[PDB]
Structure formats: structure tokens, C-alpha cells
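Participant: Just passing along the structure, written as C-alpha cells.
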Amino acid sequence: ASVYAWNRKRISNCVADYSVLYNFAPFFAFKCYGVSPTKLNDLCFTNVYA
Amino acid sequence: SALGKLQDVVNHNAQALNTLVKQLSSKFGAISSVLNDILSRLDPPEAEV
Amino acid sequence: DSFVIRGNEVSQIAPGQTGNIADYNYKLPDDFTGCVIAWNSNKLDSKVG
């Protein structure tokens, strides 16, 4: 979607693994504020949005 | 309140320790107050500061 | 020390800094001292196919 109508999708109630994301997209920038990605594979969250 | 002085000594000390324990909850600017999360959700380079 | 790496990982080459390049691939100590150098080289190491 375009910026002025960004799209939001709720993802919950599932086992999330953030190790598969390295695949898709050369990923010019992948950075986090408040967590560090190598440790991101461990914690449990409230409600993650995309 | 005939024994005001002795009772007051006890309360001053108890209150000092109590506030010292309560002050552990303050964050002082860190992203969280308990050490476990900081060491859990962050890499060592940022966890230092 | 010499080797060849990707173009989105330069930040990853640091003491104990997270990405996927400095945890299990090859890692430097947490007290590192020195300098790091990287240069994208696509004119001598990348062929057609």
C-alpha cells in the first residue's frame, strides 16, 4: 500500500520465529529500538503488529 | 505520649530503611528497573550504558 | 585478519553486537581494541552466473 494509506495487520496466537526474516529482502536496514535482534527469538509479547 | 522520645528513635530508623527499600523501584532513566530484563532483552554493548 | 562478507552487515562486525554476523560466525572479544576496514568489491570477486 501507499504511505498515506498504510495497511495494518495483527498477528497473534502463533509461534513466531524471527530467524526466517533474514531470507527475504537484502535488508538494507534492520534495526530495533528497545530490543536486540539476536535476543529477539526468546521473549513473549503482548500483541505484535505489522 | 509520655514515651515520645524512645518511640521516635525507633520510627526514624525504620522509616529510613523503608525508604531505602522503596527506592529500588525507581528507574533513574533506564529502560526498566529490574536487572533481569535488561540482561534479557539487550545485547552487551547497549546493556553497558 | 581477512575474509569476505555481505553489504548490509558492516554494522554487525563489532564486539558482541547483534545481527547474524557477530554471534556464531566469527566473533571478537567484548574488550576489542583496534580498527575495522571493509570495502564492497564487486569488480574482482563476482562473476556472471
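Numbering, chain B: per Swiss-Prot, residues 943-991 in sequence.
This entry, so its header tells us, was determined using electron microscopy, 3.7 Å.
Cβ atoms here come from the backbone N, Cα and C positions, even for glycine.
Heads up, here are the entries from Swiss-Prot:
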VARIANT   B:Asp950 to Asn  In strain: Delta/B.1.617.2, Mu/B.1.621
VARIANT   B:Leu981 to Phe  In strain: Omicron/BA.1
VARIANT   B:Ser982 to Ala  In strain: Alpha/B.1.1.7
Participant: Measuring Cα to Cα, how many Å separate B:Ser982 (variant position) from B:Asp950 (variant position)?
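Facilitator: Roughly 44 Å, rounded to the nearest whole number.
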Participant: Pop the Cα-Cα gap between B:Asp950 (variant position) and B:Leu981 (variant position) into the table, whole Å please.
Facilitator: 42
Participant: Cβ under 8 Å from chain A: which of the variant positions B:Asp950, B:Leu981, B:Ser982 qualify?
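Facilitator: Going by the Cβ criterion (under 8 Å to chain A), the qualifying variant positions are B:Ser982.
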